[PDB]
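Single-structure report; data block below.
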Amino acid sequence: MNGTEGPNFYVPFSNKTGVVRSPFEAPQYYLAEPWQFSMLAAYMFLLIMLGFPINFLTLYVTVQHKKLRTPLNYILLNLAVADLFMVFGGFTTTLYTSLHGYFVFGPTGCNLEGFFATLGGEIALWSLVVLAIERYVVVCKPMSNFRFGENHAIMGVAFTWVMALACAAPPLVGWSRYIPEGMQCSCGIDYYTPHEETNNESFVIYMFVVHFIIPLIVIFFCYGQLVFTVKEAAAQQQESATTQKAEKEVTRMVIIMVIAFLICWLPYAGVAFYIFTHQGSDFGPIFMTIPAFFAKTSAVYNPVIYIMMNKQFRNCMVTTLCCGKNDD
Ligand SMILES: *[C@@H]1O[C@H](CO)[C@@H](O[C@@H]2O[C@H](CO)[C@@H](O[C@@H]3O[C@H](CO)[C@@H](O)[C@H](O)[C@@H]3O)[C@H](O)[C@H]2NC(C)=O)[C@H](O)[C@H]1NC(C)=O
Ligand SMILES: *[C@@H]1O[C@H](CO)[C@@H](O[C@@H]2O[C@H](CO)[C@@H](O)[C@H](O)[C@H]2NC(C)=O)[C@H](O)[C@H]1NC(C)=O
């Protein structure tokens, strides 16, 4: 016994003092220090706080601007909505949770918080997948006379939700569950226990395989052709340098996000994986809580790349904000 086990909780602290309670019933203040809790709640607000207005504003800009109807504007407007949903659904749940030191909103709270946070992170993954292939099709242009235009950009946003709901939602009904994490304040997938009546073994494997490994091999794949193209398979293709210049500033943007995603999300992925092998080992609440709350910048950083790296958007947004002169 290196923590505690219950119906729907695992608290990584030896109930040898009998101080350990459920994160649905009582304040887990015993798990560490008060200042550390209202430290995370102060970080949830700040996230909500740069997130809410930059994601809506992402939406607000694409809204007003009719020239933003391309593959790239689409996927990101999508992401803004993926982010905001974390901000309002997943985040306001965890915020409140940090300031009282437990899920007072009960198990159904641990759903919401953990759902959107699994959603916004996976949408972000699958969208990258779509992105990787669009750049593939538009730069490697490998199939016959084709157009990646307005129509596929709605097939793609619709594909990403499809495969984030394929991962985030199965714990809601009967395949694995959403369970408290580290300082218990954050909630995520049940890796820490078998719990056979939900199939937490099959779910996890799948969850990594389908919704981590695979999408990466595809994004690594689309990468492998673009390295090939720009070297010597984009020589005979004749693309005018003008076209390349701006289209490169659109290639780069994809992979920045590829990396940034992995930078905020590999710490998590790896830490989760590590528990799964060592089911019920010696470790502390501080272990998962860090790559957790950190990782939730995924509701913010995406727009921020789009703000920094894309000149067009940067001149659309600005133009919304003076109201006229620095359009679409
Ligand atoms: C970690 O250990 C603590 C204490 O070592 C557990 O709390 C204890 O929970 C039991 C079971 O609910 C309490 O016993 C109750 O006593 C009355 C006797 O009149 C009985 O009628 C009730 O039905 C119940 O059996 C016990 O008082 C309580 N101990 C105290 C005072 O701390 C705790 O549940 C453990 N953590 C978990 C969630 O595994
Ligand atoms: C709880 O954590 C402890 C580490 O503190 C682990 O207990 C080890 O048990 C194995 C036997 O398989 C021994 O090789 C080690 O001597 C133990 N370590 C210590 C420091 O006591 C264990 O992995 C965890 N779970 C158990 C079985 O209690």
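Shown for chain A, in order and in Swiss-Prot numbering: 1-326, 330-331.
Heads up, header says this was done by X-ray crystallography, 3.8 Å.
Just so you know, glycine gets a Cβ as well, placed from its N, Cα and C.
Among the features that Swiss-Prot reports, Zn(2+) binding site is placed at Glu201, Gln279. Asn15 to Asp appears in Swiss-Prot as a mutagenesis experiment; the accompanying note says: Normal light absorption; when associated with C-2 and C-282. Record note (Swiss-Prot) on the mutagenesis of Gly90 to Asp: Increased thermal stability and decreased retinal uptake. Decreases stability of the inactive conformation. Quoted from Swiss-Prot, the note attached to the mutagenesis of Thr94 to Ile states: Stabilizes the activated conformation and hinders hydrolysis of the covalent bond that retains all-trans-retinol. What Swiss-Prot notes for the published mutagenesis of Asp282 to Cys is this: Stabilized by a disulfide bond and normal light absorption; when associated with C-2 and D-15.
The structure, with features from Swiss-Prot marked on it.
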residue	record	contacts (Cβ under 8 Å, 6+ apart)
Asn15	mutagenesis position	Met1, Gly3, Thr4
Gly90	mutagenesis position	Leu112, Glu113, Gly114, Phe115, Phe116, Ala117, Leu119, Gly120, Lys296, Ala299
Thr94	mutagenesis position	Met44, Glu113, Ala117, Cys185, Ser186, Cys187, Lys296
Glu201	Zn(2+) binding site	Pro194
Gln279	Zn(2+) binding site	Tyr191, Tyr192, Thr193, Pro194
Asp282	mutagenesis position	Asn2
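With 3 residues not built between them, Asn326 and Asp330 place their Cα atoms 10 angstrom from each other.
With a CB cut-off of under 6 A applied against ligand 2, the recorded positions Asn15, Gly90, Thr94, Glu201, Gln279, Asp282 are reduced to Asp282. Screening the mutagenesis positions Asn15, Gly90, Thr94, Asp282 for a C-beta under 6 A from any atom of ligand 1 leaves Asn15.
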